[PDB]
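Novice: First the structure, then my questions, so here it is.
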Amino acid sequence: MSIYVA
Amino acid sequence: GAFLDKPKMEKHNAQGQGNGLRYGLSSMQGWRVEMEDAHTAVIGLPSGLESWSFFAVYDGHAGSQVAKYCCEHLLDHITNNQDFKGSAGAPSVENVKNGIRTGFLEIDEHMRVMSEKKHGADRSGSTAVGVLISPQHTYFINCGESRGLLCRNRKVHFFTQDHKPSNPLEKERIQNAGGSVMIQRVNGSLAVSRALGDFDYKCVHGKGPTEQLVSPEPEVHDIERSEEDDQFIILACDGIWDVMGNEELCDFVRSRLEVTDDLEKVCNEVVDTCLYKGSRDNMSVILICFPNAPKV
Ligand SMILES: [Ca+2]
Ligand SMILES: [Ca+2]
Ligand SMILES: [Ca+2]
Ligand SMILES: [Ca+2]
């Protein structure tokens, strides 16, 4: 996602 | 946490008409814990631009403040600056394109001052995709990874270029600014390369505003209108495009516009389809139909 990587 | 255990499927819809156009839109939170999208839909702008319309989708991240501010003021910043006006009669194509660029940089600068004095944990940002429509031209505006698409003569006629950190021009700016693209993200964190806000990515000394790690500069593409062949425009965030292709979505909407003239419904169908395909993100879609769009 934009900041969440997983 | 990024996701809920059960998706929030409630849809917000809006629609309107004027200047020969009709629009519908749908917004849904889905599997995300927060809803950070915002949108702008206006038919008829002020001070002599009554025949003009503007539509936009804002995909916020790290909060919804920048997105919300953009949805409330981006249009004003675009039309009120000297570049957009170009002191004469009506703005030329060049005036509009320069005015849009100035609008983005100015609202960004303005937002920077306000996020400075009233300091806080609101380090949000927002991408933007939209279209400014005049009697003679459709101006596609892109800043980020949402995407706009135009269907003309039953075909995909144009669609914006997503701004990805790994695209050559982006990676170049990022590296010139002393950053790097790691695991497809700017400095390994933000998966966005162009956006308003994200001021922590805009403090590079010796670099202008369009040379920072994240850029607020939009890409503007003017398209002369075709009264006969222009059918519709779809604006949507990557929550939609991550799971549906240009040709696929275009064909889907063109097909649905033969069954119904309810644009909110068609937008709801797009959103639900993407949700059922597995999209776990917020989703916002605006559908603007021209006089010669597929008819029911
Ligand atoms: Ca978002
Ligand atoms: Ca994506
Ligand atoms: Ca998104
Ligand atoms: Ca309705």
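In order, the residues displayed for chain B correspond to 2-297 in Swiss-Prot numbering, which applies throughout.
For all residues, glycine too, the Cβ spot is worked out from N, Cα and C.
Pasting the relevant annotations from Swiss-Prot:
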BINDING   B:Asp60, B:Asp239, B:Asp282  Mn(2+) 2 binding site
BINDING   B:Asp60, B:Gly61  Mn(2+) 1 binding site
MUTAGEN   B:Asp239 to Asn  No effect on binding SMAD2
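Situate these features within the shown structure.
Specialist: DSSP assigns B:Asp282 (Mn(2+) 2 binding site) to coil in the three-state reduction, outside any helix or strand.
Proximity of B:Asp60 (Mn(2+) 2 binding site) to non-local residues of its own chain (separation of 6 or more, Cβ distance below 8 Å) is seen for B:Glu37, B:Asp38, B:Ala68, B:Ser127, B:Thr128, B:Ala129, B:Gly145, B:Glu146, B:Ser147, B:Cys238, B:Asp239, B:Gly240, B:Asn283, B:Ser285, given in sequence order.
Following the DSSP three-state reduction, the secondary structure of B:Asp239 (mutagenesis position) is helix.
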Novice: What does the structure give for the C-alpha distance between B:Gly61 (Mn(2+) 1 binding site) and B:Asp282 (Mn(2+) 2 binding site)? Integer Å is fine.
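Specialist: That separation, Cα to Cα, works out to 12 Å.
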Novice: Taking Cβ atoms only, which of the recorded positions B:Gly61, B:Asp239, B:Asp282 fall under 8 Å from chain A?
Specialist: B:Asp282
Novice: Measuring CB to CB from B:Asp282 (Mn(2+) 2 binding site), give everything in the same chain under 8 Å that is also at least six residues away in sequence.
Specialist: B:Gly31, B:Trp32, B:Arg33, B:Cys238, B:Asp239, B:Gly240, B:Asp243
Novice: Suppose we screen the binding-site residues B:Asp60, B:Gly61, B:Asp282 by Cβ distance to ligand 2 with a cut-off under 6 Å; which survive, in sequence order?
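Specialist: With ligand 2 as the reference and 6 Å as the Cβ limit, the list is empty: none.
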